[PDB]
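Structure first, commentary second.
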Amino acid sequence: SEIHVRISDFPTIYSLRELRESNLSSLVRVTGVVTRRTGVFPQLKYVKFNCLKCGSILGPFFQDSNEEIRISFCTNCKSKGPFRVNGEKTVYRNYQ
Amino acid sequence: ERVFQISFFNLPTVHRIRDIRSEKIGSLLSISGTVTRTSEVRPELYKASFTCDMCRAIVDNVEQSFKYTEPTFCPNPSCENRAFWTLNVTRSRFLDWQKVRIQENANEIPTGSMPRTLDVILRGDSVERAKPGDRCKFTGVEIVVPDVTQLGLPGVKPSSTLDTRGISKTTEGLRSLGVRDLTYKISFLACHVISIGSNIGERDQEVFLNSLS
Amino acid sequence: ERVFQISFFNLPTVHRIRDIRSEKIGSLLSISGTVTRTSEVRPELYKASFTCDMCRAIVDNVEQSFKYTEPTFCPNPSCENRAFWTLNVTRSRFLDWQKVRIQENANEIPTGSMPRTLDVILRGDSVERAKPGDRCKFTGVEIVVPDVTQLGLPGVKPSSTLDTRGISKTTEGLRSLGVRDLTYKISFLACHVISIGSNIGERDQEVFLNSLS
Ligand SMILES: [Zn+2]
Ligand SMILES: [Zn+2]
Ligand SMILES: [Zn+2]
């Protein structure tokens, strides 16, 4: 249910010291030595919530990598109260 | 857009007010009765306009079907909730509306029973064609209207519960459901009103002489 | 609209780091020093873009003067509140920003004192013209930066209390005010950077020979 496109052979090549204001939100191609890396962590992908009043598990919501997603309506008991993320039904992707 | 109204008349059979049955609900029908009470002309919400509480953007041309409804689409993608709306009465569209009450004709009343009334509703150009104290034949549709007064009546009153079979739930903790009463009464929605003679069988002279053959 | 940078150079007098005084804050100056540390080139919020929470409508081209500000004008008339806003860095505008730390020259240090550093900031095209370990002459403006480390220092630290004289109040009941400390340090914002010789007085040969007359 997910296909990632890996763009190869981008023509321009940048070094890390010449990245500037114009390269923000654009595709860059930089060479470098990997120095240190972190462990693989689970990042939310298809987030499912549950309501604390009725207990119903709400439908999957896509989590973009830019910022946290949040919901405020239950569609079952029609309330704006606290909703909780359950990791049992939430789908995750690898992050490093 | 101009609102068009189709008026049917000259039906083969005119039924009594006591011939009204639930098998004809939502069907073209012709009744007759003596007008007793008329209301003033009132506006009825036809094409409502709603503003979303978070969008602050308006959507127009929403169909109103009898009881007051609010859309749940919210086509603008600004927010993610559907139930919250605010109604604007200034730029919404209405229709003429009159609730005229009719009674059973004195020759149609059975041997022991008292006459029974019916609230027939006129919209559009048929409004104010009924006058208190004449015998009128109404052609329209037998509709049904929610009724609260049937609370204490004997018999099993139908109720509507929300079906919860395919929803996933967890017993985490911190059980309420929405259930409605379906009690109704039969009403009439007339499109054509003709005033037959109150007898068994306009002051100017010229306007009267124009009518005769 | 592009950003124009005005670079002044060749001032009559070059001042030391220790000759920097508070009467020259916000004035054009030329200082010199040895660069010891340099920072990564980073984006600085120049023309921010904000969405009002209630409006859900964005405004553009908001000038940012040093510390982060949010406009209270709200030209959209949908809401009546001014303080609440949300920043979108996708369509906001940025500038190049580098903070290089300079130190007193070896001959400019007084008889018994240690050298004192200064964080001079380069923006725009002047970024990455300063290298760690060489003597540089920075021309720019002596600016002032909020400082928190002056909390425990001796002396009366100035504070800014809100003036309440023209505000009508009632003793209805159910007294808090917003007061902030004004503690600051001297920094430099350079528009032109020239690297004088680290001595007392580019591998290809062609690029070197075009330099000489
Ligand atoms: Zn719920
Ligand atoms: Zn909305
Ligand atoms: Zn606003």
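Residue numbering in chain A adheres to Swiss-Prot, whereby the residues present occupy positions 291-386 in order.
Per the header: electron microscopy, 3.2 Å.
Heads up, the Cβ atoms here are built off N, Cα and C, so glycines get one too.
The annotation that Swiss-Prot gives for the mutagenesis experiment A:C364 to Y, F, S or H reads: Loss of activity. Under its mutagenesis entries, Swiss-Prot includes A:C367 to Y, F, S or H with the note: Loss of activity.
Sequence-distant contacts of A:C367 (mutagenesis position), defined as residues of its own chain at least six apart whose C-beta falls under 8 angstroms from its C-beta, comprise A:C341, A:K343, A:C344, A:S346. With a 10 A radius on its CB, A:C364 (mutagenesis position) counts 21 other CB atoms from all the protein chains. Under DSSP, A:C367 (mutagenesis position) is assigned to coil, being neither helix nor strand in the three-state scheme.
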